[PDB]
Amino acid sequence: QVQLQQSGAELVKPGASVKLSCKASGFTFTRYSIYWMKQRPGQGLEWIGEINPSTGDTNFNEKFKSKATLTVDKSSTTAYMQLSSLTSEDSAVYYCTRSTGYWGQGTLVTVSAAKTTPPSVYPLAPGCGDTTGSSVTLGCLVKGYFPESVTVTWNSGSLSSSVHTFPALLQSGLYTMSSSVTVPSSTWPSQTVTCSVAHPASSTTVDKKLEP
Amino acid sequence: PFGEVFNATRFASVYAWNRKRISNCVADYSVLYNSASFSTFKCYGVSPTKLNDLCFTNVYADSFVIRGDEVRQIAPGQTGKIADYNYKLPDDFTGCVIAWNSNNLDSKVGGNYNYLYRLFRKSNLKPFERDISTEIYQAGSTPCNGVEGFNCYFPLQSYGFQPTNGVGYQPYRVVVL
Amino acid sequence: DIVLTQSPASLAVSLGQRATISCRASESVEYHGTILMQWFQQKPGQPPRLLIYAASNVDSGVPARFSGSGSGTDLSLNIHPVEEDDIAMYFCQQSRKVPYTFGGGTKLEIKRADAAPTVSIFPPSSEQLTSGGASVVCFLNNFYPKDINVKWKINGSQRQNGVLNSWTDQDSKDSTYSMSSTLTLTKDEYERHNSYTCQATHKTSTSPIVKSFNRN
């Protein structure tokens, strides 16, 4: 099917440059113009600079200084955008889009001088006097990571219903988030539950087993 | 006369409406309204019971498949997508237009993408005209150059007939005279 | 640069009702017979998808429940039977003059009957203690409406310093809201007490809904 796989979740030191890739699949690369969009939490969507997969491109004077759009017509079928001299106003989510259908997953760029700290995962299981009930809620606390971008998955997807991903919070340069999952009480103490947290910005993945 | 038009196994598309001729033969416009259950027989000029008594090469049959909500567009003076962009009747229209539902034939689980319709055009269609152009319609000040995007749209859209859709979103089939 | 101003910024509607949002443009986004407006929908945590192109035309894969109307300078997006999955942000974007501009957005949330929060407390893992810290978690899941308040108690006394709260957008399945509260504290400051308590205050209960535990 039509797919726009973006890379990303990248920490970039202030003032450096970065190149975001977006690979296209399921459609002919040359028949569809490609647009790049910027979204910062707090601000709305901003600006559509386009590349015609056949030379031509057009930007916005607001980005006609930090944005350089190119593409590889060849087997890559990949559109690239290079962002130059990244200031703190440049950390955001950038999307590649096809003018029709879903946009790419979005690359989150974080421009900071901080060192990549991996997340610390902790299991949250009730114990010592819990009256069970028809169902039980377990959790995973993902604390002390940077930069933002963390994905928690329960039982590799077997527990996708009754899941809650709480947005992350920045308290002193580090991020903290939580995830909850509710399951029938007849299961968890018998059939085990495992939480798999993924940090792409550190290329790390940690799995924790919840036990009473 | 002939009946392989209405009893045809494959009907045309709106933007490519299929015309058929009939001459040097006899046509009985009365018993036509017998193999019927026709949901539409809109008629302008003379009644078919009276027109059963004369006949030039005027005998023309235009077949295609439209949208339910759009059957009202195959009528003189009407505007819209089909009238302006697919099949335009004149204002001197002297004939009849016959229609009927066909959801059990031209519908699919997952949509039927065979029937299409023109959605954009630089100018309205002159009466009795057939446009099969497939060029990227320039919507704004931009030459498109064989590439789609914001503006510059592909002009032919598919109906995607599903059975779960409503009667307006259901198929049909039209005639002419 | 046409300025796109959306109204309202936040619309609440009921299941099956009609929802309408409007977009004003400083200039006319019309050109030679077509209105160069687009409507995009971004569900919570998803990339935006194109709903409407050329102001009134619907893109493939978009249900007929969405419709586009308006003229030149004032445009409207309508949803005739609002379904539970429509919880999303809605952006209008123009394309008659480069640069292409977007609107401010419109968060569409869904009205439903009240729901009491299921509250669950969680002591700190024994291994966070080895790190020197101790974080007590409390989940308040599936509550409606959005308004909710949280009090942390310890040995009876209220604590308000090391408390951090996180909220979720409305769920596409429940139309409810969940919330997490973390009381972070030192392992040394944690062993100097016994009972910990998470109290929720919501429309559905005149009395605070309480979960608690003791360090024994």
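To match Swiss-Prot, the residue numbers of chain B are left as they are there, and the shown ones run 337-513.
Using N, Cα and C of the backbone, Cβ positions are placed for all residues, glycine too.
For reference, Swiss-Prot has these:
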type	residues	note
VARIANT	B:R346 to K	In strain: Mu/B.1.621
VARIANT	B:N440 to K	In strain: Omicron/BA.1, Omicron/BA.2, Omicron/BA.2.12.1, Omicron/BA.2.75, Omicron/BA.4, Omicron/BA.5, Omicron/BQ.1.1, Omicron/XBB.1.5, Omicron/EG.5.1
VARIANT	B:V445 to P	In strain: Omicron/XBB.1.5, Omicron/EG.5.1
VARIANT	B:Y453 to F	In strain: B.1.1.298
VARIANT	B:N460 to K	In strain: Omicron/BA.2.75, Omicron/BQ.1.1, Omicron/XBB.1.5, Omicron/EG.5.1
MUTAGEN	B:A475 to V	Increased resistance to neutralizing antibodies
VARIANT	B:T478 to K	In strain: Delta/B.1.617.2, Omicron/BA.1, Omicron/BA.2, Omicron/BA.2.12.1, Omicron/BA.2.75, Omicron/BA.4, Omicron/BA.5, Omicron/BQ.1.1, Omicron/XBB.1.5, Omicron/EG.5.1
MUTAGEN	B:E484 to D	Increased replication in human TMEM106B overexpressing cells
VARIANT	B:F486 to V	In strain: Omicron/BA.4, Omicron/BA.5, Omicron/BQ.1.1
MUTAGEN	B:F490 to L	Increased resistance to neutralizing antibodies and human covalescent sera neutralization
MUTAGEN	B:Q493 to Y	Reduced host ACE2-binding affinity in vitro
VARIANT	B:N501 to Y	In strain: Alpha/B.1.1.7, Beta/B.1.351, Gamma/P.1, Theta/P.3, Mu/B.1.621, 19B/501Y, Omicron/BA.1, Omicron/BA.2, Omicron/BA.2.12.1, Omicron/BA.2.75, Omicron/BA.4, Omicron/BA.5, Omicron/BQ.1.1, Omicron/XBB.1.5, Omicron/EG.5.1; May enhance affinity to human ACE2 receptor
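Taking the C-alpha atom of B:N501 (variant position) as reference, the shortest distance to any of the recorded positions B:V445, B:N460, B:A475, B:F490 belongs to B:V445.
Using a 10 Å radius centred on the Cβ of B:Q493 (mutagenesis position) and all shown protein chains, the other Cβ atoms total 17. In this structure the alpha carbons, written CA, of B:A475 (mutagenesis position) and B:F490 (mutagenesis position) are 11 Å apart. With an 8 Å limit on C-beta distances, the recorded positions from B:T478, B:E484, B:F486, B:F490 that reach chain A are B:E484, B:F486.
Of all the recorded positions listed (B:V445, B:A475), B:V445 has the fewest other CB atoms within 10 A of its CB. Around B:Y453 (variant position), the same-chain residues six or more apart in sequence whose CB sits under 8 Å from its CB are B:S349, B:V350, B:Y351, B:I402, B:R403, B:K417, B:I418, B:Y421, B:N422, B:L492, B:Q493, B:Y495, listed in sequence order.
Ranking the recorded positions B:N460, B:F486, B:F490 by Cα distance from B:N440 (variant position) puts B:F490 first. The 10 Å shell around the Cβ of B:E484 (mutagenesis position) contains 17 further Cβ atoms across the protein chains shown.
Here the recorded positions are B:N440, B:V445, B:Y453, B:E484, B:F486, and the ones sitting under 8 angstroms from chain C, going by CB atoms, are B:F486.
Comparing Cβ neighbour counts within 10 Å across the variant positions B:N460, B:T478, B:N501, the minimum falls on B:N460. Considering other CB atoms within 10 Å as the measure, the emptiest surroundings among the recorded positions B:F486, B:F490 are those of B:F490. A separation of roughly 31 Å, to the nearest angstrom, links the Cα atoms of B:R346 (variant position) and B:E484 (mutagenesis position). Its Cβ taken as reference, B:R346 (variant position) is surrounded by 10 other Cβ atoms within 10 Å in the chains shown.
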